[PDB]
Amino acid sequence: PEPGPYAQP
Amino acid sequence: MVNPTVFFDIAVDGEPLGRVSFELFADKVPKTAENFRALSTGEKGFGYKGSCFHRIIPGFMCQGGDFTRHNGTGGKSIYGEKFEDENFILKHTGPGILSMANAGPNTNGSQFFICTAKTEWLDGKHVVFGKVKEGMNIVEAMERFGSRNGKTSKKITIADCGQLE
């Protein structure tokens, strides 16, 4: 919900 | 091979925990590398000092950024709000991956992130520009102040700068 990467569901 | 090194002092609560230098691969991705170099020196009128690692997840990545327009950007580039990547040479196949944060393609140039783990699920997406050459132990030390939701229990700011070039 921001400019930044994702991981870990 | 015409690689600029950007040097910083990493500080927890303002107290220097250590220091990290990053090798910018300007020979591969000149746009995205020199971008961050000109942000850190601030010769383009930005002067990114005290850049706070306010979004960190353990077993993934430690992400830094700035207070200037923190909503939706919080660390804009020399290309302004956001720009599109030069070329996807550097894949996320290793640890210490220094790359500027984004929501996707043409949305790069807001904050930065250092993949503490080899984040290979970030392949086919926004390109790396630098990597931790020295101080990877301090980067994973920053990781230990972060939380799974993205919360940081400690205020990790870039105390000082002074790129080795």
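Header says: solution NMR.
Any Cβ shown, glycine's included, is placed from N, Cα and C.
Listed in Swiss-Prot for this protein:
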type	residues	note
DOMAIN	B:7-163	domain 'PPIase cyclophilin-type'
MUTAGEN	B:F60 to A	Loss of ability to stimulate MAPK/ERK phosphorylation
MUTAGEN	B:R69 to A	No effect on peptidyl-prolyl cis-trans isomerase activity. Reduced interaction with BSG/CD147 and ability to induce leukocyte chemotaxis
MUTAGEN	B:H70 to A	No effect on peptidyl-prolyl cis-trans isomerase activity. Reduced interaction with BSG/CD147 and ability to induce leukocyte chemotaxis
MUTAGEN	B:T107 to A	No effect on peptidyl-prolyl cis-trans isomerase activity. Reduced interaction with BSG/CD147 and ability to induce leukocyte chemotaxis
MUTAGEN	B:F113 to A	Reduced ability to stimulate MAPK/ERK phosphorylation
MUTAGEN	B:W121 to F	75-fold decrease of sensitivity to CsA
MUTAGEN	B:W121 to H	No effect on peptidyl-prolyl cis-trans isomerase activity
MUTAGEN	B:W121 to E	Loss of peptidyl-prolyl cis-trans isomerase activity
MUTAGEN	B:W121 to A	200-fold decrease of sensitivity to CsA. Reduced ability to stimulate MAPK/ERK phosphorylation
MUTAGEN	B:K125 to R	Loss of acetylation and interaction with TARDBP
MUTAGEN	B:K125 to Q	Acetylation-mimetic mutant; no effect on its interaction with TARDBP
MUTAGEN	B:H126 to A	Loss of peptidyl-prolyl cis-trans isomerase activity and interaction with HCV NS5A. Loss of ability to stimulate MAPK/ERK phosphorylation
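Structural mapping of features recorded in Swiss-Prot.
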residue : record               : CB count, 10 Å
B:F60   : mutagenesis position : 21
B:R69   : mutagenesis position : 12
B:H70   : mutagenesis position : 14
B:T107  : mutagenesis position : 17
B:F113  : mutagenesis position : 27
B:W121  : mutagenesis position : 12
B:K125  : mutagenesis position : 17
B:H126  : mutagenesis position : 24
When distances run from the Cα of B:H126 (mutagenesis position) to each of the mutagenesis positions B:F60, B:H70, B:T107, B:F113, the nearest one: B:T107
Proximity to chain A among mutagenesis positions B:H70, B:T107, B:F113, where any Cβ pair is under 8 Å: B:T107, B:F113
Residue from B:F60, B:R69, B:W121, B:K125 whose C-alpha is spatially nearest that of B:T107 (mutagenesis position), among the mutagenesis positions: B:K125
Conformational class of B:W121 (mutagenesis position) under the three-state DSSP mapping: helix
Among B:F60, B:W121, B:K125, which are recorded as mutagenesis positions, the nearest neighbour of B:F113 (mutagenesis position) by Cα: B:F60
